[PDB]
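The next block holds one structure in the form of structure tokens; read it before the comments.
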Amino acid sequence: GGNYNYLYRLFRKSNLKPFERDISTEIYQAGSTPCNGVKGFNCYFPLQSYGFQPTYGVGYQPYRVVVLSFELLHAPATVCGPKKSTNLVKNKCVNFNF
Amino acid sequence: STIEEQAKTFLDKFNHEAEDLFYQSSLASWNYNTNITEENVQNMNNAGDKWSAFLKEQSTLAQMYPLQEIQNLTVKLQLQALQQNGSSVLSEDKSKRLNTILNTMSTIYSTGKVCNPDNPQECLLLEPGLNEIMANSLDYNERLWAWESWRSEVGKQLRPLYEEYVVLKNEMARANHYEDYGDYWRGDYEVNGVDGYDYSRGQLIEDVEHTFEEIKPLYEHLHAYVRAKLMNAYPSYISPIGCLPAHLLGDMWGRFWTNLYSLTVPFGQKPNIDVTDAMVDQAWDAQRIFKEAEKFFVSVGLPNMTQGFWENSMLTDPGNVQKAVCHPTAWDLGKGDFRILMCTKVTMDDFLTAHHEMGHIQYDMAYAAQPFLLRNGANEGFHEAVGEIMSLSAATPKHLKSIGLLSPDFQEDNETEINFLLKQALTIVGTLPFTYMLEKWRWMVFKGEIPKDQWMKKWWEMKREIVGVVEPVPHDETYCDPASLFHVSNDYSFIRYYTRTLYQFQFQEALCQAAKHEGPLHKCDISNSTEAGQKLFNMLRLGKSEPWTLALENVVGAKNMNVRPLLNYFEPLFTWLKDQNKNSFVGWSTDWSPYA
């Protein structure tokens, strides 16, 4: 029937800084007439609701995205990938990395 | 505040809701046209009224914009399209009277019933039956009686309605800043944007008749051949100097002469090409037909048809109580939804119908990137022309043999080519004079140049001159012969099919030129020609975002509306008729009638 739980901003005075989020619901002012919190002659609601459906074609369907950003501040680092190990051998002159 | 920026914001806000509302309405219409059921009527009521209430109040808001300072041509054109006020410019009583007369005209025209006088308890309709008896019969009294009954029991009571319908239509045409409704119908064939390609509504008035006189000798030779065939088939019924009655053409409107092909076959010894037996023996189902036809689009160069289409779209076998309409249509529901609605069967007619429908589907994909309001053709004569050009190109015996459908050892000659050319000409070029005269009639009746009394006389006296159709029985002023036609009680412009055919021929000639093909223009093959596909795709994607004058610049060499390819397509037919009607005078005389 249409997934309307998804909304996206369409009208804003300016752009977004890197890693910036704004949840302000102020009615946009396309013109110069002030609006007292309601749309009207030159005011529109800045957020638009998606109508996602399984019947939607390719490119119009909902898509789930996750972005990983890595920070390496001079504080001690703890997020590191796994490091495997071999098997020990005895009675053999070998070079080791314990 | 600024106008253009807020105009763009309002346009985007409008389109955001227009997209999904049109998507919902189209989806509901598709669902019912696939699932015909009683519970799917109230939902269209609640969807259509909502669509109307969305298409007017937003257009009502499209009046605060002073569309005189907008610099962008696209924004200005889109706002002008939204700036239309519709027919609500009059008072409520006049508008409701117009709606009432339109609805009652449609209902009465949809109740055509004529009874045979011997048994007045058996009335037939426009459906097969009366129409079938008229089309396929060998007699004069029955067909003439059917014609008279249809144009008298349907062509009389609609006349008083038409009397004030015309004046009301012209009246809100005046209220819509148009001198006549003819210019309202000619508003589409106009561009007032970029310089050097300017077109006007009044230009099309004189742009219609001057492109037909070059085809007049061919039509005269075809009419002479038809008259000779009627003489050797219907003795003592057609004047050799004059012409044939209205009903003997094959259709009551004289639109098409397909029913007359068997009587006027050039070479009836050799049957026409039909590979329905190929499907029957090879067991080519609907999916096989569609895929083998899609190979043509793949070879052309157009993008491959979208996945999931076979799932959503119905194709064959309505079967049980689950009924679907058997009218082949291409549905563009929006939001990336495209579907086909046809009752696919084992028939080469169904083959060409599926070809045309998938051509419409590809055209639907063409304007996918266009905004909501620019997802339409530049003019009405492009969709059908695009659909039919490939159908004409995919009907050649070479095209049939290329897919392995036909043996490589045929012995085709000029006889079958001439037969096919005349069979196709009986419908393609045989409708141009009727279209021209009908369009002139509608333009002059909506222009008001002729009074009420000068309707039947002028219509008949120009029909005899142009088409060569005389009255089988006399008529009086109260009769309205054109009223018994589909696009006369429906308020639909008929000039689409006039420029549409010339677009077909011009684009086919251009493709044959830029497709590495030589010889006659009626045997061109455009398959496996990637370069030819780009020429069409350059304009198909544009839609209405660019002028039609610019549209006739990326496919055809010249933007002018010149009838170049019609005289060359039926060139073998013309040179064969040169050796056919030697002893018969070409033309007709407007002094002989079947009754007297």
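Residue numbering for chain B follows Swiss-Prot; the residues present correspond to positions 19-614, in that order.
Every residue gets a Cβ built from N, Cα and C, even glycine.
Quoted from Swiss-Prot, the note attached to the mutagenesis of B:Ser19 to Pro states: Increases slightly the interaction with RBD domain of SARS-CoV-2 spike protein. According to Swiss-Prot, the mutagenesis experiment B:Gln24 to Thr carries the annotation: Increases slightly the interaction with RBD domain of SARS-CoV-2 spike protein. Quoting Swiss-Prot on the mutagenesis of B:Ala25 to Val: Increases slightly the interaction with RBD domain of SARS-CoV-2 spike protein. Quoted from Swiss-Prot, the note on mutagenesis experiment B:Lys68 to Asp is: Slightly inhibits interaction with SARS-CoV spike glycoprotein. For B:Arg169, B:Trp477, B:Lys481, the entry in Swiss-Prot reads chloride binding site, with the evidence type experimental evidence. For B:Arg273, B:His345, B:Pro346, B:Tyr515, the entry in Swiss-Prot reads substrate binding site, with the evidence type a curator's inference. Taken from Swiss-Prot, the feature Zn(2+) binding site covers B:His374, B:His378, B:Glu402. The note that Swiss-Prot attaches to the published mutagenesis B:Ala386 to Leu is: Increases slightly the interaction with RBD domain of SARS-CoV-2 spike protein. In sACE2.v2.2; increases interaction with RBD domain of SARS-CoV-2 spike protein; when associated with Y-27 and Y-330. Sequence annotations record features per position, and here Swiss-Prot assigns active site, proton donor to B:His505.
Shown on the structure are the features that Swiss-Prot records.
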residue	record	contacts (Cβ under 8 Å, 6+ apart)
B:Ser19	mutagenesis position	none
B:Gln24	mutagenesis position	none
B:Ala25	mutagenesis position	B:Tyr83, B:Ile88, B:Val93, B:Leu97
B:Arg169	chloride binding site	B:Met270, B:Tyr497, B:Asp499, B:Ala501, B:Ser502
B:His345	substrate binding site	B:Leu359, B:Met360
B:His378	Zn(2+) binding site	B:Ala348, B:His401, B:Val404, B:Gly405
B:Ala386	mutagenesis position	B:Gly354, B:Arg393
B:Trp477	chloride binding site	B:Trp459, B:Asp499, B:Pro500
B:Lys481	chloride binding site	B:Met455, B:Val487
B:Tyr515	substrate binding site	B:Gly399, B:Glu402, B:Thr449, B:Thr453
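Nearest Cα neighbour of B:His505 (active site, proton donor) among the listed binding-site residues (B:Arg273, B:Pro346, B:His374): B:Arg273.
Using a cut-off of under 8 A between C-beta atoms, none of the recorded positions B:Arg273, B:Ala386, B:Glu402 neighbours chain A.
Counting other CB atoms no more than 10 Å from each candidate's CB, the recorded positions B:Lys68, B:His374, B:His505 peak at B:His374. Cα to Cα, B:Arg273 (substrate binding site) and B:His374 (Zn(2+) binding site) are separated by 21 Å. Applying an 8 A CB threshold to same-chain residues 6+ apart, the list for B:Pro346 (substrate binding site) reads B:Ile358, B:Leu359, B:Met360, B:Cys361, B:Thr371, B:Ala372, B:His374, B:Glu375. Other residues of the chain with a Cβ within 8 Å of the Cβ centroid of B:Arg169, B:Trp477, B:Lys481, the chloride site, are B:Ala264, B:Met474, B:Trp478, B:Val487, B:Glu489, B:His493, B:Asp499, B:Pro500.
Here the Cβ of B:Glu402 (Zn(2+) binding site) has 20 other Cβ atoms within 10 Å, regardless of which shown protein chain they belong to. DSSP assigns B:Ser19 (mutagenesis position) to coil in the three-state reduction, placing it in neither a helix nor a strand. Taking the mean position of the Cβ atoms of B:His374, B:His378, B:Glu402 as the Zn(2+) site, the remaining residues of that chain whose Cβ falls within 8 Å of it are B:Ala348, B:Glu375, B:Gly377, B:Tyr381, B:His401, B:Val404, B:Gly405, B:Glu406, B:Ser409.
For B:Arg273 (substrate binding site), the Cβ neighbour count at a 10 Å cut-off comes to 18, with all displayed protein chains included. Among the record's chloride binders, B:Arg169, B:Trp477, B:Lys481, no two C-alpha atoms are more than 16 Å apart, and one pair sits at exactly that spread.
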